[PDB]
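In what follows, a structure is listed as structure tokens, so that the remarks can point back to it.
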Amino acid sequence: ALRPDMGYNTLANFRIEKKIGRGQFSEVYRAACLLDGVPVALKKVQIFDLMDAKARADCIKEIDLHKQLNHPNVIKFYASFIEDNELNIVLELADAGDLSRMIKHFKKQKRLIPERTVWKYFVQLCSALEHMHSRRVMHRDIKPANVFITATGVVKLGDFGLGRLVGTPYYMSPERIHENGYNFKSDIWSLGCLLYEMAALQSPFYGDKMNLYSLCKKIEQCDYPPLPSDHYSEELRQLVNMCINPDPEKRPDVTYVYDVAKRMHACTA
Ligand SMILES: CN(C)CCCNS(=O)(=O)c1cccc(Nc2nc(OCC3CCCCC3)c3[nH]cnc3n2)c1
């Protein structure tokens, strides 16, 4: 029935209000904690089935890491447990939904995001990434569907990746296109595509045809529809070209990107 002793460690202490969305391989529900009333958001990873013992251990190792990060622009982490053969991850609830919901809303009404608000948000999530990279931690999953906004307007980064019937991680990168491996400069790439979707409300390499080889060819040569010159500063447009660079060596460190956003956030007050 109820068990305060465990605290946030058993699903018996929450009331599932509604299902807010379905993740990559997970379903996230809104909930209320009965013990103290705080609103929390559950994550059903569905690792019970179709997963080996090592992959489960790996999934935990990521959770143990994500719990160590404490930052204003990273979603708070409350509890992770296995109950009834289902890994539930209860995280802080952000009123304004995932960033993709904001993009899909704006796109629905055919109005672009002002440049002054792009920097307002972009600087926040850059702060989170500089925090991680400075501690030798790569996010490995930066997409609009995993960026969250509070009613106040603050932006938060989210959970780590669950990659552990063809699938596309929203922002596929060249290092991973070939058998090279995810690295730090590969997180910038995702960050670059994110800045582009805020401005254009559509992924840069989103195409009319979903062919993997067709899309792969469009990533080798950085060919993508440029942004409206009038509405978005050259400072921004060049920062996108800078991050969406095939060769990882040419991309910038998260700091330089972080410094540009700060400077540009002040300019567009
Ligand atoms: C839609 N309404 C009628 C019903 C709910 C009334 N609004 S609401 O309660 O404040 C509301 C609605 C939607 C989102 C959010 N914010 C939120 N959503 C998450 O789910 C992530 C999931 C996985 C990726 C993409 C799909 C969503 C979070 N996960 C961690 N933190 C999260 N914060 C809040």
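The residue numbers of chain A are those assigned by Swiss-Prot, with the residues present covering 21-184, 196-300 sequentially.
Going by what the header records, the deposited coordinates were determined by X-ray crystallography, 3.5 Å.
Just so it is clear, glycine is given a Cβ too, placed from its N, Cα and C backbone atoms.
Listed in Swiss-Prot for this protein:
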type	residues	note
MUTAGEN	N33 to D	Significant decrease in catalytic activity
BINDING	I40, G41, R42, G43, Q44, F45, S46, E47, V48, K63	ATP binding site
MUTAGEN	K96 to E	Strongly increased protein kinase activity
MUTAGEN	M122 to A or R	Decreased interaction with NEK9 and subsequent activation of NEK7 kinase activity
MUTAGEN	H125 to A	Does not affect interaction with NEK9
MUTAGEN	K128 to E	Does not affect interaction with NLRP3
MUTAGEN	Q129 to R	Decreased interaction with NLRP3
MUTAGEN	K130 to A or E	Does not affect interaction with NEK9
MUTAGEN	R131 to A or D	Abolished interaction with NEK9 and subsequent activation of NEK7 kinase activity
MUTAGEN	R131 to E	Decreased interaction with NLRP3
MUTAGEN	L132 to W	Does not affect interaction with NEK9
ACT_SITE	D161	active site, proton acceptor
MUTAGEN	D290 to R	Does not affect interaction with NLRP3
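Feature map: annotations from Swiss-Prot on the structure.
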{"residue": "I40", "record": "ATP binding site", "DSSP class": "strand"}
{"residue": "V48", "record": "ATP binding site", "DSSP class": "strand"}
{"residue": "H125", "record": "mutagenesis position", "DSSP class": "helix"}
{"residue": "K130", "record": "mutagenesis position", "DSSP class": "coil"}
{"residue": "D161", "record": "active site, proton acceptor", "DSSP class": "coil"}
{"residue": "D290", "record": "mutagenesis position", "DSSP class": "helix"}
Cα-Cα span in Å, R184 to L196, with 11 residues unmodelled: 14
Entry from the mutagenesis positions list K96, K128 having the most other CB atoms no farther than 10 A: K96
Recorded positions whose CB lies under 6 angstroms from ligand 1, from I40, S46, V48, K128, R131: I40, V48
Spatial separation of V48 (ATP binding site) from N33 (mutagenesis position) - C-alpha basis, Å: 17
Lowest local Cβ density (other Cβ within 10 Å) among binding-site residues: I40, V48: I40
Cα separation, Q44 (ATP binding site) to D290 (mutagenesis position) (Å, whole number): 32
Candidates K96, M122, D161 (recorded positions) - the one closest to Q129 (mutagenesis position) by CA: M122
Recorded positions: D161, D290 - member with fewest neighbouring CB atoms within 10 Å: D290
When distances run from the Cα of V48 (ATP binding site) to each of the recorded positions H125, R131, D161, the nearest one: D161
DSSP-derived class (H/G/I helix, E/B strand, else coil) of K96 (mutagenesis position): coil
Fewest other C-beta atoms within 10 angstroms, as judged across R42, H125, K130, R131, which are the recorded positions: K130
